[PDB]
Amino acid sequence: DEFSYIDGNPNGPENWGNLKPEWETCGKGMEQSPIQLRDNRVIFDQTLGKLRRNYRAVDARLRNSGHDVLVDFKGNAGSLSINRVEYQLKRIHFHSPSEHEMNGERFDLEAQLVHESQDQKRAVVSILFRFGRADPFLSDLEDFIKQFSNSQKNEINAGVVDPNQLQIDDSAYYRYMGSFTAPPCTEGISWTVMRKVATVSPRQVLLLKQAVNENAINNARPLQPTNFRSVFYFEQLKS
Ligand SMILES: O=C1O[C@H]([C@@H](O)CO)C(O)=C1O
């Protein structure tokens, strides 16, 4: 699991796919994430509907992987519905700066909600943030996040973590097929990236960045080629 976000280094993002056989798709796959999201190339699909979530507050652990901080839910944290297929919410990864761009703009943080169906299909819902008012979700975790920095520990019980504190506006999003954004960069992942940009405070991002290894202080994978794949867009009109 040594990989780095330092461009130019032997273990850096351009080389991920040559580091070990298990990571080859990082270099050779053609539906890699993240990508550029461009309004002028989207296919509109009114048929997708408002994003259908039913999430539940539940017991969680915070983990420092060394290259990101994530929330790891212990109980059943509820689920996301796409095409009446149901995907359970398992984890939330944090990346600063953002990995996705929207019309050429890179944001200050991205949160990625990883879900898994019983069929084991994967869907990720991404939220993009600009510096502003604190994020209510991270507020309730700040003192736990701090402990990665004021101590030796790399897991922490965060108790009950509520995903309905997340800044998700269900009325508009992008949708496309992609990959995990870190090794093993596996494909077949449905991505939903929320149009509405949330806010997070600088203090909150700093806490996150304090937590990780040095080679991961910025932990965004560079944008990958779109390669002609389709990008769908839904947006609910006032009518
Ligand atoms: O699609 C994803 O890739 C990231 C990974 O880069 C985390 O470090 C993750 O877990 C996702 O939600």
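We number chain A the same way Swiss-Prot does; the residues here are 28-266, in that order.
In case you wondered, yes, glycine gets a Cβ from its N, Cα and C as well.
Marked as active site, proton acceptor by Swiss-Prot on the basis of sequence analysis: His94. Annotated L-ascorbate binding site per Swiss-Prot: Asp95, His120, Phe121, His122, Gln139, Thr208, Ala209, in sequence order. Annotation of the published mutagenesis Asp95 to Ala in Swiss-Prot: Loss of dehydroascorbate (DHA) reductase and carbonate dehydratase activity; the original residue is retained in the structure shown. For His120 to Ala, Swiss-Prot lists a mutagenesis experiment annotated as follows: Loss of dehydroascorbate (DHA) reductase activity and carbonate dehydratase activity. The note that Swiss-Prot attaches to the published mutagenesis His122 to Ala is: No change in dehydroascorbate (DHA) reductase or carbonate dehydratase activity. Annotation of the mutagenesis experiment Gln139 to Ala in Swiss-Prot: Slight decrease of dehydroascorbate (DHA) reductase activity. Where Swiss-Prot documents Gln139 to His as a mutagenesis experiment, the accompanying text is: Slight decrease of dehydroascorbate (DHA) reductase activity. Significant decrease of dehydroascorbate (DHA) reductase activity by the addition of Zn(2+). Increase of carbonate dehydratase activity by the addition of Zn(2+).
Where Swiss-Prot records a feature, it is marked here on the structure.
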residue	record	DSSP (3 states)
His94	active site, proton acceptor	coil
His120	mutagenesis position	strand
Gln139	mutagenesis position	strand
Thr208	L-ascorbate binding site	coil
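Selection of the recorded positions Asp95, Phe121, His122, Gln139, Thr208, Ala209 by a Cβ distance under 6 Å from ligand 1 yields, in sequence order, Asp95, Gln139, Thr208, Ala209. Residues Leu97, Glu126, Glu137, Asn246 surround the recorded L-ascorbate site, their Cβ atoms falling within 8 Å of the Cβ centroid of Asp95, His120, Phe121, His122, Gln139, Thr208, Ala209, which are themselves excluded. Proximity of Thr208 (L-ascorbate binding site) to non-local residues of its own chain (separation of 6 or more, Cβ distance below 8 Å) is seen for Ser60, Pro61, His122, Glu126, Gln139, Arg248, given in sequence order.
Comparing the residue listed as 'active site, proton acceptor' with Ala209 (L-ascorbate binding site), their Cα atoms are 10 Å apart once rounded.
Of the listed recorded positions, namely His94, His120, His122, the sparsest CB environment within 10 A is found at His94.
Considering only the residues assigned to L-ascorbate binding, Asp95, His120, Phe121, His122, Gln139, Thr208, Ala209, the longest pairwise Cα distance works out to 12 Å. For the pair formed by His120 (mutagenesis position) and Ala209 (L-ascorbate binding site), distance between Cα atoms is given as 11 Å, rounded to the nearest Å. Residue environment of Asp95 (mutagenesis position) contains 20 other Cβ atoms, counted within 10 Å of its Cβ in all protein chains. It is 10 Å from the Cα atom of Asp95 (mutagenesis position) to that of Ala209 (L-ascorbate binding site).
Around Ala209 (L-ascorbate binding site), the C-beta neighbours below 8 angstroms that are at least 6 residues distant in the chain are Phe30, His94, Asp95, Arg248.
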